[PDB]
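Taking it in order: structure first as structure tokens, then the write-up.
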Amino acid sequence: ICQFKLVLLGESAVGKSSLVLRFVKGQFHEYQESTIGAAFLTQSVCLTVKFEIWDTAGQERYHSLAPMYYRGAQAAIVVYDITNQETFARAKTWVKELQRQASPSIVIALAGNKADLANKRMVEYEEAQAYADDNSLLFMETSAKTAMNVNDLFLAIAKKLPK
Amino acid sequence: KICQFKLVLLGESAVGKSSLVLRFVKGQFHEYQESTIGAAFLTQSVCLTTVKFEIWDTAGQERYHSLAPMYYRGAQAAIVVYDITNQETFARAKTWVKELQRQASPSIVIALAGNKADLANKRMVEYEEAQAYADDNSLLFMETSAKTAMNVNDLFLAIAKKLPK
Ligand SMILES: Nc1nc2c(ncn2[C@@H]2O[C@H](COP(=O)(O)OP(=O)(O)O)[C@@H](O)[C@H]2O)c(=O)[nH]1
Ligand SMILES: Nc1nc2c(ncn2[C@@H]2O[C@H](COP(=O)(O)OP(=O)(O)O)[C@@H](O)[C@H]2O)c(=O)[nH]1
């Protein structure tokens, strides 16, 4: 079993907490408090890769916390909301921050969350894909609400990590 | 440069959480008044860069550990209070330190306050047990008196110095 630390980043309300709860606990409850209720949570994927997952919900404003959150992190997911263009712009700022401040070996994924609300889409799939490709990022659209692509994002990260 | 943070107070009922908050925020103490800060939260600052605290009291809510998600969400600091005249309160402070370490952001700054230190002629919690305990858990520690204001401002100052700039 390989075990790694993974951090979730992104604007408040994009779905960071929901994504971690869906992956770790299997479930979703709408309008819950925006937190994972735990200092960190753990879950695995079999190829076995075990993730210790740190959420930044409630802490998004505090970029000087970066040293602590990124120390010993092997992976990160930057999350945006596909219905909110500003959150995609914001995601780029965190991708940049990871690139400048996290370990040079960190595996970064971008998640376009709330893809169940594709009718209210404001960030084009092809736009985020090009951006992800330009930055050597993993990219998927996700829905914590339905579970669409949630486990599979963590699996894609697991495959990119060292053995 | 005003950094503003959220701070939560934990500890057994009657240790002095509400008194400590009112002393820092309003400057004053009134003995035997209701165990509440009379506000959803209160704000006060410390100048170093000015650090502003939005302070949540748990007085009246101590039983309900299931509220922790809401209280700890977006919190950057916490103070766990005990009463230096009451050993069970110190034993209890350890339970809340453990709850914060398990359930709050890993980045949270945690302080330990031995309150009612003005009643040193009724002391039952050894300062050295408390200090050793604080050291083992990477906590800030001071004894305080909401009643006289001894060390109350300086406790929040010490927390402010440890928080991110
Ligand atoms: N429709 C939809 N709502 C979601 C999704 N993920 C999260 N939410 C909701 O969006 C709000 C914010 O989610 P939350 O996980 O707390 O975001 P966080 O602040 O980034 O941790 C809550 O009401 C969630 O239930 C999703 O994939 N689809
Ligand atoms: N002697 C003394 N009494 C205090 C001190 N702090 C609080 N008290 C008193 O202890 C009682 C409980 O305090 P309170 O602040 O309501 O505790 P809380 O339930 O933790 O909010 C009240 O009668 C306070 O006036 C202190 O530093 N010294």
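Residue numbering for chain A follows Swiss-Prot; the residues present correspond to positions 18-64, 68-183, in that order.
Header entry for method reads X-ray crystallography, 1.5 Å.
Each Cβ is built from the backbone N, Cα and C atoms, and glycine gets one as well.
Feature annotations, courtesy of Swiss-Prot:
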type	residues	note
BINDING	A:29-30, A:32-35, A:46-47, A:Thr52, A:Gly78, A:133-134, A:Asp136, A:164-165	GTP binding site
BINDING	A:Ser34, A:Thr52	Mg(2+) binding site
MUTAGEN	A:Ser34 to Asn	Constitutively inactivated. Strongly reduces interaction with RIN2
MUTAGEN	A:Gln79 to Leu	Constitutively active
MUTAGEN	A:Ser84 to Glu	Phosphomimetic mutant. Loss of GDI1, GDI2, CHML and CHM binding
MUTAGEN	A:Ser84 to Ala	Loss of phosphorylation. No effect on GDI1, GDI2, CHML and CHM binding
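Calculated from their C-alpha atoms, the gap between A:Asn133 (GTP binding site) and A:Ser84 (mutagenesis position) amounts to 26 Å. Of the listed binding-site residues A:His46, A:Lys165, the Cβ environment within 10 Å is emptiest of other Cβ atoms at A:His46. Neighbours of A:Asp136 (GTP binding site), defined as other CB atoms within 10 A of its CB across all chains, total 16. Considering other CB atoms within 10 Å as the measure, the emptiest surroundings among the recorded positions A:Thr52, A:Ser84 are those of A:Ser84. All protein chains considered, the CB of A:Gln79 (mutagenesis position) has 24 other CB atoms within 10 Å. Considering other CB atoms within 10 Å as the measure, the emptiest surroundings among the recorded positions A:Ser29, A:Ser34, A:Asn133 are those of A:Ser29. Checking the recorded positions A:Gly32, A:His46, A:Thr52, A:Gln79 against ligand 1 with a 6 Å cutoff on the Cβ atom leaves A:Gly32, in sequence order. Spanning 3 unmodelled residues, the distance from A:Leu64 to A:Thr68 taken between Cα atoms equals 6 Å. Here the recorded positions are A:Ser29, A:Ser34, A:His46, A:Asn133, A:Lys165, and none sits under 8 angstroms from chain B, going by CB atoms. Under the three-state DSSP scheme, A:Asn133 (GTP binding site) falls in the strand class.
The Cα of A:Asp136 (GTP binding site) lies closest to that of A:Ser34, out of the mutagenesis positions A:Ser34, A:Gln79, A:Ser84. Cα separation, A:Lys165 (GTP binding site) to A:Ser34 (mutagenesis position), rounded: 12 Å.
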